[PDB]
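Scroll down for the structure; my scribbles are underneath it.
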Amino acid sequence: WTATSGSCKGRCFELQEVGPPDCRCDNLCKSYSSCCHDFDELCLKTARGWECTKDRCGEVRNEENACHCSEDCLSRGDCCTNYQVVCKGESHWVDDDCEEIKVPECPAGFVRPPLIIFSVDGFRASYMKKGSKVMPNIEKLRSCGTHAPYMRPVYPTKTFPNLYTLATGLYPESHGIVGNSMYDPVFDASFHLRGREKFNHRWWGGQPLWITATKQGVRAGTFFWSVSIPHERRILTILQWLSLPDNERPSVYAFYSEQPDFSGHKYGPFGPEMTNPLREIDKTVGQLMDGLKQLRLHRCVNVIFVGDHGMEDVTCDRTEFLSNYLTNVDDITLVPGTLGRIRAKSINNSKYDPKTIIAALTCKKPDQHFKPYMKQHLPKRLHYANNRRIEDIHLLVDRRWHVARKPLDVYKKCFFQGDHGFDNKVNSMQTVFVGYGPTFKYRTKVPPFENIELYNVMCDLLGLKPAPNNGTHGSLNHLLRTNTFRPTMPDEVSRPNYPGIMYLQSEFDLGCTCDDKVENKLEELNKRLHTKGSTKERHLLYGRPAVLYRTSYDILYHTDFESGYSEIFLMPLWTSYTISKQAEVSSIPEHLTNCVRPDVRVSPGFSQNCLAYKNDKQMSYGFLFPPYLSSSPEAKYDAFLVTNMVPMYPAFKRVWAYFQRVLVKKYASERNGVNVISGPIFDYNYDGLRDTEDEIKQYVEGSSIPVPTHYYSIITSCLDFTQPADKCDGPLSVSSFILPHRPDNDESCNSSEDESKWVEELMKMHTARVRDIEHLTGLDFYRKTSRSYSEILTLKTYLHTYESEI
Ligand SMILES: *[C@@H]1O[C@H](CO)[C@@H](O[C@@H]2O[C@H](CO)[C@@H](O[C@@H]3O[C@H](CO[C@H]4O[C@H](CO)[C@@H](O)[C@H](O[C@H]5O[C@H](CO)[C@@H](O)[C@H](O)[C@@H]5O[C@H]5O[C@H](CO)[C@@H](O)[C@H](O)[C@@H]5O)[C@@H]4O)[C@@H](O)[C@H](O[C@H]4O[C@H](CO)[C@@H](O)[C@H](O)[C@@H]4O[C@H]4O[C@H](CO)[C@@H](O)[C@H](O)[C@@H]4O)[C@@H]3O)[C@H](O)[C@H]2NC(C)=O)[C@H](O)[C@H]1NC(C)=O
Ligand SMILES: COc1cc(C(=O)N2C[C@@H]3[C@H](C2)[C@H]2CN(C(=O)c4ccc5[nH]nnc5c4)C[C@@H]32)cc2ccccc12
Ligand SMILES: COc1cc(C(=O)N2C[C@@H]3[C@H](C2)[C@H]2CN(C(=O)c4ccc5[nH]nnc5c4)C[C@@H]32)cc2ccccc12
Ligand SMILES: [Ca+2]
Ligand SMILES: [Ca+2]
Ligand SMILES: [Ca+2]
Ligand SMILES: [Cl-]
Ligand code: NA
Ligand code: NA
Ligand SMILES: [Zn+2]
């Protein structure tokens, strides 16, 4: 109940929310049907429109007007934004040359440059180039400020998950807004676009920027605007708030535009109808910047122009129906559209079975436009599993397509020509970032970056300590003129042992064999040097990774590779090696096909054993440093050490072998040498974080050898490819992956074909940031480079997407 009989007189767009049944006058009161009776009359004035005209110049104040053109308007803070232009012979902000803003030029009594976040829904990255003719204000922010070619959204590329990730710096699995639609089984409650449940605070996890600011004594304008409040009124409200007394005035503000998303859904991302919405957004930006200029704030405020996601061409005729695959289609509930999430319609149905649903959806039609996954098998770069609101069964839908349960849902629920939600690496889903103001750099282009990073930067802009989040703080320091955040590298927690030769061959009873009893002070001295680390500078180029948790491990040196060998997990945490452009690929000699050799530096008790692999009819093994890339026949023996062995399903070995035999040499040829670091990952609870020993769900049969859920590789070279990877003077280039360690290749529909037809496509789908591997392994890479730490943080957040040009 709201007793709407109170009044909004002197309360219009009040910042504190008043408690029911007292009536509200804040920017969301309409959405609660809670506004006071006179809210429209007093707070949503429209008389005479939004622009001063020559005849209004110097008018007597009429309080009924939407905005004012009287002499007193500037000190009242309610002039129409074009007041000084029409009445005082000023220029529009857009017509002024840009001039570097070296320091904040703020009115007296501003404690810090305000931040204004101008968020645009569905603003695809290519609109910045493609719409530039019709967006001159935005084009001036972009060219004069700091801008990225694009900004990567989070998955799913839907409205609420992305706006809330912008506000919190968290992945959707962590903030809890995992879709535009959700069911939470613990709450037994549904979050829907239409309706009231979404207003309940319990859905919204983490700590969004307005709460971070308020907790730290920084006042915030309310971010949310009832849809019916026109944009001009939203802008005038923000400008009025900026004229509040110092003690009352917020330092952070947000504007939100439903465009261009609204029209993009109707007309497609590039429909002829899209020009007008783009023009109208630009005009709103112009009103804001003219308004700031009138208030002498246009060289004081930091402005961020940011989108939540892009927009793709999607039409009703491009819909896959689960009723074409499933017999039991009425026993499931689907969250449909540009992603699918499936659960049981009824928890009382004992015959529901996810395994049979997955199989019925796997590679059933030649051109099938979605792929099913249990959520723990989705690409780790999506970070889309660790939340009870994410259904166990997920469908990744091809760009341009929809999935639905039955045809009746599509023609009884064609209109739309655009949609979004797809994989956040898809070019059409990318969005925009521009930063303009005293704290941003001048005329600076920065590489693309992910929207999870921005919360930290907004905290930096406001002098706030960010709440714990998924950004890597410092990775965006290069956007900023000042207020950079200068972190220290994390401290290594475990120091390694450096074992020498400590065990005799006969102490090992591992069930391993190797034809290696085949035989010189010239070259016996040489093998000893290699085992003590004499080639380490060639193979460990960026220092050894630091172990950031408590464990027992050994550094093992070899001619061709160095490794950090875990006594707890019985295999390397990492193996590092460099392959030059000139390196040669050889085969595993016949006599060595089944060779596994005890490592006399590592106890039998801390070794794997061959007998366990023999007994495990499902599990085989592979090697982290590949014997194919051995530098010489003698060095090849090192590659068959039991300490270089890792458990691998035969299906996975197909992938791994092709990577090691073919692709590493291919990258070294293309990149002028590469340094590779490979290793296992254990994430049985799909939380994106390294498992402890007691979380491992699978072991090689009859042993304590844990089975990895994934295998990673980090492939680094010189950004200037005229220099070889091992003699690089400047910036680095990296690509990485986190391949799922699966007992079948059901994910790859063409896997019956030669690996040259499917493996590389699999690897691209499972592309990763170094930072993703760090989370998953508790390792910290690039400890010893000649590069600044911020530059290295940026390198660690880099994702190689394999998408053509934006
Ligand atoms: C991305 O960044 C984020 C933020 O840094 C990272 O997420 C953090 O990860 C931490 C480690 O997993 C985790 O720390 C835990 O906190 C528990 C207390 O949590 C509450 O309080 C905080 C602080 O205010 C709050 O943020 C939390 O909010 C979560 O939960 C509510 C729902 O209840 C949501 O509204 C909100 O969205 C958020 O949900 C997300 O995280 C939870 C996990 O907390 C997931 O379950 C959800 O799916 C969703 O992802 C909470 O309100 C604390 O209880 C934990 O401690 C237990 O476990 C450790 C492990 O040994 C141990 O030390 C403790 O003893 C304790 O164990 C006991 O309880 C166990 C569980 O019941 C039990 O099994 C044992 O037997 C023991 O009895 C833990 O320290 C932190 O909460 C989240 N924070 C957020 C915001 O998500 C994230 O990892 C980053 N991602 C990547 C890939 O790097
Ligand atoms: C400016 O910051 C914010 C503004 C806001 C905020 O005011 N809103 C108003 C609108 C939009 C953002 C939400 C989504 N929606 C829709 O009808 C909608 C829109 C586009 C769609 N495309 N496809 N399906 C769609 C469904 C209703 C809400 C909400 C926020 C929520 C969290 C964090 C920040 C927010
Ligand atoms: C977004 O994050 C939070 C939001 C809140 C919080 O005040 N909430 C949660 C809901 C609503 C009020 C905001 C607005 N929005 C809407 O859907 C919306 C926006 C404009 C509209 N016009 N017409 N209909 C509309 C619907 C989504 C957000 C409280 C929180 C409390 C703690 C942590 C986070 C919170
Ligand atoms: Ca949207
Ligand atoms: Ca076996
Ligand atoms: Ca884990
Ligand atoms: Cl959704
Ligand atoms: Na032997
Ligand atoms: Na297959
Ligand atoms: Zn949309």
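Using Swiss-Prot numbers, chain A covers 51-463, 468-573, 576-591, 617-887, in order.
Every residue, even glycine, has its Cβ placed from backbone N, Cα and C.
According to its DSSP assignment, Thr209 (mutagenesis position) is helical. Non-local contacts of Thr209 (mutagenesis position) by the CB criterion (under 8 A, 6+ apart in sequence, same chain) comprise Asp171, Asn230, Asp311, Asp358, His359. Swiss-Prot lists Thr209 with the feature active site, nucleophile, giving experimental evidence as the kind of evidence.
Its Cβ placed at the centre, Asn230 (1-tetradecanoyl-sn-glycerol 3-phosphate binding site) has 17 other Cβ atoms within 10 Å. According to Swiss-Prot, the feature 1-tetradecanoyl-sn-glycerol 3-phosphate binding site maps to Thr209, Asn230, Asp311, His474.
The annotation Zn(2+) 2 binding site is assigned in Swiss-Prot to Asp311, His315, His474. Taken residue by residue with DSSP, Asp311 (mutagenesis position) is part of a helix.
The Cβ of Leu770 (Ca(2+) binding site) has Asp764, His856, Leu857 as same-chain neighbours under 8 Å, each 6 or more residues away in sequence. Taken from Swiss-Prot, the feature Ca(2+) binding site applies to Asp764, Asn766, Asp768, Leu770, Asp772, supported by experimental evidence.
Here Swiss-Prot notes a mutagenesis experiment, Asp171 to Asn, with the remark: Abolishes lysophospholipase D activity. Secondary structure from DSSP puts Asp171 (mutagenesis position) in a beta strand.
Listed in Swiss-Prot is the mutagenesis experiment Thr209 to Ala, annotated as follows: Abolishes lysophospholipase D activity.
Experimental mutagenesis at this site is recorded by Swiss-Prot as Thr209 to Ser, annotated: 15% of wild-type lysophospholipase D activity.
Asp311 (mutagenesis position) is surrounded by 24 other CB atoms, counting those within 10 A of its CB over all protein chains shown. Quoted from Swiss-Prot, the note attached to the mutagenesis of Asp311 to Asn states: Abolishes lysophospholipase D activity.
In Swiss-Prot, the entry for mutagenesis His315 to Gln states: 20% of wild-type lysophospholipase D activity. The structure shown retains the original residue. Neighbours of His315 (mutagenesis position), defined as other CB atoms within 10 A of its CB across all chains, total 18.
According to Swiss-Prot, the mutagenesis experiment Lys430 to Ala carries the following note: Impaired secretion. No effect on lysophospholipase activity. In the three-state DSSP classification, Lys430 (mutagenesis position) falls within a helix.
Long-range Cβ neighbours of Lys430 (mutagenesis position) (same chain, at least 6 residues apart, Cβ-Cβ under 8 Å): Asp764, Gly769, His791, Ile819, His847, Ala849, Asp853, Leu857. A Cα-Cα distance of 34 Å separates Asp772 (Ca(2+) binding site) from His474 (1-tetradecanoyl-sn-glycerol 3-phosphate binding site). Separating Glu573 and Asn576 are 2 residues for which the deposited structure gives no model; the Cα atoms of the pair are 10 angstrom apart. Long-range neighbours of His474 (1-tetradecanoyl-sn-glycerol 3-phosphate binding site) (same chain, six or more residues apart, CB within less than 8 Å of its CB): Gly172, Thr207, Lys208, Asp311, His359, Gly360, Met361, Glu362, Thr388, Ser482, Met483. Taking only the Cα positions, the spacing between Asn766 (Ca(2+) binding site) and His315 (mutagenesis position) is 37 angstrom. With a cut-off of under 6 Å between the Cβ and any atom of ligand 6, the recorded positions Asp171, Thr209, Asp311, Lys430, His474 reduce to an empty set. Cα atoms of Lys463 and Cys468 lie 11 Å apart, with 4 unmodelled residues in the deposited structure between them.
Those same-chain residues not listed among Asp764, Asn766, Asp768, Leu770, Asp772 yet with C-beta within 8 angstroms of the centroid of the Ca(2+) site C-beta atoms are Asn436, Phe763, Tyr765, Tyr767, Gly769, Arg771, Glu776, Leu857.
Counting other Cβ atoms within 10 Å of each Cβ, the binding-site residues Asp764, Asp768, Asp772 show the lowest value at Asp768.
Residues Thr209, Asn230, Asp311, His474 make up the record's 1-tetradecanoyl-sn-glycerol 3-phosphate site, and a Cβ search at 8 Å around their centroid adds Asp171, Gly172, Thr207, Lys208, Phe210, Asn212, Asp358, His359, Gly475 from the same chain.
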